[PDB]
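See below for the structure under consideration.
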Amino acid sequence: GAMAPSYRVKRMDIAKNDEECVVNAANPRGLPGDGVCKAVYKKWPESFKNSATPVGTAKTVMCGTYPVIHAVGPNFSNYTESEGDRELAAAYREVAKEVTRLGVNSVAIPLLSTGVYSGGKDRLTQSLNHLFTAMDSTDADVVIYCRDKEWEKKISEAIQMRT
Ligand SMILES: [Cl-]
Ligand SMILES: [Cl-]
Ligand SMILES: [Cl-]
């Protein structure tokens, strides 16, 4: 575990993370996709061997010895608010099981279902709170990766409010 498990946020490409493993914002079919998933495909293409996995689950595939945890958040276009909420919470619970199983001391995570799967809605708070619910019981250092300057500030504020 980390000596003093923390949350941090950085505004940069998750493919340039400084952590012991990465969470992909995957699609259920293990396709290269767009956004985080396309950056992850360019950096760790070997990790997409048999990565397909249903909505609300996580499947880890090794790129060398570097673990890529494919986490499949719901597409809020296709899901109701209620069912989407349940699957988004579940995806993060499966990420917490994988991070624990791998025995890593740190993980790079994106906010699931906040990009092209958001159904056109701002889901920073919803996705972040499900991330916290899952990861709070883990002792990995969690580093959240975002690209928008205003999201960095809001994620930083939410982390600092609980410290
Ligand atoms: Cl960058
Ligand atoms: Cl997304
Ligand atoms: Cl962002």
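Residue numbering: from 1, along the chain as shown.
Header entry for method reads X-ray crystallography, 1.5 Å.
Keep in mind that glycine also has a Cβ here, set from the backbone N, Cα and C atoms.
For the mutagenesis experiment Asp13 to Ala (Swiss-Prot position 1343), the note given by Swiss-Prot reads: Partial loss of ADP-ribose 1'' phosphate phosphatase activity. Neighbour count (other Cβ atoms within 10 Å of the Cβ, all protein chains): 14 for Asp13 (mutagenesis position).
Per Swiss-Prot, ADP-D-ribose binding site is recorded for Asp13, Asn27, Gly35, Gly115, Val116, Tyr117, and the stated evidence type is experimental evidence. According to its DSSP assignment, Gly35 (ADP-D-ribose binding site) is coil. Sequence-distant neighbours of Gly35 (ADP-D-ribose binding site): residues of the same chain at least 6 apart with a C-beta under 8 Å from its C-beta are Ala25, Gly115, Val116.
Within 10 Å of the C-beta atom of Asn27 (mutagenesis position) sit 21 other C-beta atoms, taking all shown protein chains into account. The annotation that Swiss-Prot gives for the mutagenesis experiment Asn27 to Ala (Swiss-Prot position 1357) reads: Partial loss of mono-ADP-ribosylhydrolase activity; complete loss of ADP-ribose 1'' phosphate phosphatase activity.
DSSP assigns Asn27 (mutagenesis position) to coil in the three-state reduction, placing it in neither a helix nor a strand. While the structure shown retains the original residue, Swiss-Prot records the mutagenesis experiment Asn27 to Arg or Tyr (Swiss-Prot position 1357) with this note: Almost complete loss of mono-ADP-ribosylhydrolase activity.
Close to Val36 (mutagenesis position) in the fold, though at least 6 residues off in sequence, lie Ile14, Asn24, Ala25, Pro110, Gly115, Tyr145, each with a CB less than 8 Å from its CB. Quoting Swiss-Prot on the mutagenesis of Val36 to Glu or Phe (Swiss-Prot position 1366): Almost complete loss of mono-ADP-ribosylhydrolase activity.
Mutagenesis annotation in Swiss-Prot: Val36 to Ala (Swiss-Prot position 1366), described as Partial loss of mono-ADP-ribosylhydrolase activity; the structure shown retains the original residue.
With a 10 A radius on its CB, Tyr117 (mutagenesis position) counts 23 other CB atoms from all the protein chains. Quoted from Swiss-Prot for the published mutagenesis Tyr117 to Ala (Swiss-Prot position 1447): Partial loss of mono-ADP-ribosylhydrolase activity; complete loss of ADP-ribose 1'' phosphate phosphatase activity.
Experimental mutagenesis at this site is recorded by Swiss-Prot as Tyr117 to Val or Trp (Swiss-Prot position 1447), annotated: Almost complete loss of mono-ADP-ribosylhydrolase activity.
By the rule that a residue counts when its Cβ sits under 6 Å from some atom of ligand 1, the recorded positions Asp13, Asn27, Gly115, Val116 yield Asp13. With a CB cut-off of under 6 A applied against ligand 2, the recorded positions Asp13, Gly115, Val116, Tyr117 are reduced to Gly115, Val116, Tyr117.
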